[PDB]
Amino acid sequence: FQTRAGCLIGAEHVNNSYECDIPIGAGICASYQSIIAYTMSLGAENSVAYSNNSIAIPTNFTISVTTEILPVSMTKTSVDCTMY
Amino acid sequence: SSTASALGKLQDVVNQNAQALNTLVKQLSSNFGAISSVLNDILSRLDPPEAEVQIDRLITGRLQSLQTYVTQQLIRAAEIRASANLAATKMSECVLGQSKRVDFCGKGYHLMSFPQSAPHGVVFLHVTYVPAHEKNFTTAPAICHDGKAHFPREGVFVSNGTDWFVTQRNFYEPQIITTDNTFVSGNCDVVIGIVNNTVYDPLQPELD
Amino acid sequence: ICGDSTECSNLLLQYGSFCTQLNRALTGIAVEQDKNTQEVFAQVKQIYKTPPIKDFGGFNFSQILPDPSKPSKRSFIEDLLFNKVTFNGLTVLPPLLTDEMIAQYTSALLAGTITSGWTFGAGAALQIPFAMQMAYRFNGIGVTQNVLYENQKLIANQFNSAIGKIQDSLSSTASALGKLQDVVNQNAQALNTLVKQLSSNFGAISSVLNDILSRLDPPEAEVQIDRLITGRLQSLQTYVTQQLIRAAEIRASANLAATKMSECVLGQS
Ligand SMILES: *[C@@H]1O[C@H](CO)[C@@H](O[C@@H]2O[C@H](CO)[C@@H](O)[C@H](O)[C@H]2NC(C)=O)[C@H](O)[C@H]1NC(C)=O
Ligand SMILES: *[C@@H]1O[C@H](CO)[C@@H](O[C@@H]2O[C@H](CO)[C@@H](O)[C@H](O)[C@H]2NC(C)=O)[C@H](O)[C@H]1NC(C)=O
Ligand SMILES: *[C@@H]1O[C@H](CO)[C@@H](O[C@@H]2O[C@H](CO)[C@@H](O)[C@H](O)[C@H]2NC(C)=O)[C@H](O)[C@H]1NC(C)=O
Ligand SMILES: *[C@@H]1O[C@H](CO)[C@@H](O[C@@H]2O[C@H](CO)[C@@H](O)[C@H](O)[C@H]2NC(C)=O)[C@H](O)[C@H]1NC(C)=O
Ligand SMILES: *[C@@H]1O[C@H](CO)[C@@H](O[C@@H]2O[C@H](CO)[C@@H](O)[C@H](O)[C@H]2NC(C)=O)[C@H](O)[C@H]1NC(C)=O
Ligand SMILES: *[C@@H]1O[C@H](CO)[C@@H](O[C@@H]2O[C@H](CO)[C@@H](O)[C@H](O)[C@H]2NC(C)=O)[C@H](O)[C@H]1NC(C)=O
Ligand SMILES: *[C@@H]1O[C@H](CO)[C@@H](O)[C@H](O)[C@H]1NC(C)=O
């Protein structure tokens, strides 16, 4: 297969489109089924029902708990010249 | 408990530091163009007036490697300091108070957060509110009554086909329209979208 | 450094691993660039679309929405912006996201914020007439919604005039995009000086390896080879360090842009 990133051997080009897991480049990437290369999809598409006299209001709710992890420090090291 | 690789960032930091140390210590086994890699051999094979050149080559090579290592350490330390400042701001704003800036801590409307200690970092648990189960309704921006225009004090006008209640903007809770949750401004001739209806008041029924 | 010379390769082989060390930095730079773009633009999950009929209370967004007639699917202002701006062992890799995908992300964000207000940034998009969203924002800045409804046409006209004026100013006056041009010029100049450094004696008798090999005996030519090797390696190291500094500053700017997109677009700040 020939693409803007280069030439790819060992994969089959398809006409579908799914999420991207192994990014190849130029907007294409590959996944395992065999191995298939395809054009990545940016997500599901919906058309919100706009009108000039209509709204939507929620009736229920949920409570969610999420995580985020941050590094704050690294190991303290020292080096002596003459020994090194 | 089960899923692994959930702490990729800390592992990446540790791996970077360990690999930098490993390559630094492995660089001690390079000739750098000299006749050997150990000082004792060149000392015990050649007379010093000619071995000093090889010693100089080893010295300059090792010094250059040390310089590169120190520069890389400085870069990484600067980045880590940036991350630590971000973490301090998050811990001050999302743990000691309820934050209003959208998406700063949590994907939704922020409620609270809890910290947990990690080997070289911190973990925040964010509690957020998410609406669900929405419904369609018809809407009007004002109500014309007795020639005047009424706007909601806080909420929005809706109707389930008829009856035109007022609600709050984030949770369906219809209520009858009274002169207590609305205010008047001008006549109903300039606004684009007003609808005819009635606005009840309690003083008249209380009168009799 | 060597340029297809076995003698140079053998001589360089006895410096240990400086080259895996160098490539491990450029790879990180490239991955960071891709992550920057992804975290700035991929703020949504679904691709929203504007309705075929466009009656936003008199506001006129036609200059900003995509034009299907144009093959690029970009908008007027995007086209103005794109037109306004301007092999020796070196490779340039394409970005993961092509320009059409970035345009699609921007279009999705913009249609979502036009139709659903700020609700689409928390949960699922909920529709709302545009004038009501304006009334909500006026209430947000401490002005009663009375004022908007009583002055809708004037506000719409002022907005349209402002957008026309900004389009005209961007179209006519140049030098308004100095920052991106500066970034491009800095990168190009760095590559240019790196490739020009290839023609320096560095204390040797010549700047080309073939003449060194084809004019002397290897036991004495290896000295000149060594001088050239160390000089070129020094230049490469300096280039890599400069690249690292520039990448750090670009990452800082990208983080600021991501926060601005999250706060001032998905909500009212
Ligand atoms: C709200 O009203 C709309 C208008 O009828 C309902 O129908 C959807 O309209 C949009 C826009 O035309 C379409 O994309 C959807 O496919 C329609 N729904 C269906 C089931 O066909 C809509 O279902 C109503 N409810 C909500 C939550 O939007
Ligand atoms: C709001 O959502 C919650 C959770 O989805 C609903 O609670 C569920 O109600 C069903 C039917 O009564 C039960 O079978 C589930 O066990 C309940 N779940 C929980 C966690 O208690 C609740 O009924 C919903 N309320 C409204 C008004 O829609
Ligand atoms: C809209 O909601 C209102 C408030 O619940 C409804 O008014 C009452 O609805 C109940 C349920 O059928 C009736 O038994 C009452 O007689 C209604 N009260 C009045 C004063 O009419 C109303 O029926 C709802 N309308 C629609 C179309 O759903
Ligand atoms: C909201 O949208 C409706 C479209 O349903 C508009 O109603 C149209 O108004 C024009 C001019 O008055 C008429 O020529 C059309 O026949 C109407 N459409 C229908 C289906 O009747 C309405 O004007 C818009 N604005 C408001 C404030 O309601
Ligand atoms: C709300 O009620 C008023 C009067 O109760 C309506 O105003 C009338 O409108 C018709 C049609 O435009 C005119 O022929 C009458 O002369 C008007 N009367 C008055 C006293 O103004 C008004 O049209 C109603 N609102 C709607 C949307 O129909
Ligand atoms: C929104 O503004 C655009 C201009 O930016 C309007 O399009 C122009 O309309 C006039 C009137 O016919 C034409 O002479 C121009 O050639 C149009 N410009 C372009 C680029 O097509 C557009 O009509 C406005 N929207 C509405 C609903 O009126
Ligand atoms: C499907 O893809 C193949 C190559 O992968 C191509 O030859 C063919 O035309 C495509 N068909 C459709 C309907 O897209």
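Numbering of chain B is taken from Swiss-Prot, so the residues present carry the numbers 939-1146, in order.
This deposition comes from electron microscopy, 2.8 Å.
Cβ from N, Cα, C; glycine included.
In Swiss-Prot, the entry for natural variant B:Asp950 to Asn states: In strain: Delta/B.1.617.2, Mu/B.1.621. The structure shown retains the original residue. Swiss-Prot gives this note for the natural variant B:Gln954 to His: In strain: Omicron/BA.1, Omicron/BA.2, Omicron/BA.2.12.1, Omicron/BA.2.75, Omicron/BA.4, Omicron/BA.5, Omicron/BQ.1.1, Omicron/XBB.1.5, Omicron/EG.5.1. Record note (Swiss-Prot), natural variant B:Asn969 to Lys: In strain: Omicron/BA.1, Omicron/BA.2, Omicron/BA.2.12.1, Omicron/BA.2.75, Omicron/BA.4, Omicron/BA.5, Omicron/BQ.1.1, Omicron/XBB.1.5, Omicron/EG.5.1. The unchanged residue is displayed. Swiss-Prot lists B:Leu981 to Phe among its natural variants, and the accompanying note reads: In strain: Omicron/BA.1. What Swiss-Prot says about the natural variant B:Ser982 to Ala is this: In strain: Alpha/B.1.1.7. As a natural variant entry, B:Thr1027 to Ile appears in Swiss-Prot alongside the note: In strain: Gamma/P.1. Under its natural variant annotations, Swiss-Prot gives B:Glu1092 to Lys the following note: In strain: Theta/P.3. Quoted from Swiss-Prot, the note attached to the natural variant B:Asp1118 to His states: In strain: Alpha/B.1.1.7.
Positions of Swiss-Prot features highlighted on the structure.
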{"residue": "B:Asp950", "record": "variant position", "Cβ contacts under 8 Å, 6 or more apart": "none"}
{"residue": "B:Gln954", "record": "variant position", "Cβ contacts under 8 Å, 6 or more apart": "B:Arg1014"}
{"residue": "B:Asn969", "record": "variant position", "Cβ contacts under 8 Å, 6 or more apart": "B:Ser975"}
{"residue": "B:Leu981", "record": "variant position", "Cβ contacts under 8 Å, 6 or more apart": "B:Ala989"}
{"residue": "B:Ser982", "record": "variant position", "Cβ contacts under 8 Å, 6 or more apart": "none"}
{"residue": "B:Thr1027", "record": "variant position", "Cβ contacts under 8 Å, 6 or more apart": "none"}
{"residue": "B:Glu1092", "record": "variant position", "Cβ contacts under 8 Å, 6 or more apart": "B:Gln1106, B:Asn1119"}
{"residue": "B:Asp1118", "record": "variant position", "Cβ contacts under 8 Å, 6 or more apart": "B:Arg1091, B:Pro1140"}
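DSSP assigns B:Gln954 (variant position) to a helix in the three-state reduction.
Proximity to chain C (Cβ-Cβ under 8 A) holds for B:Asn969 out of the variant positions B:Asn969, B:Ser982, B:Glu1092.
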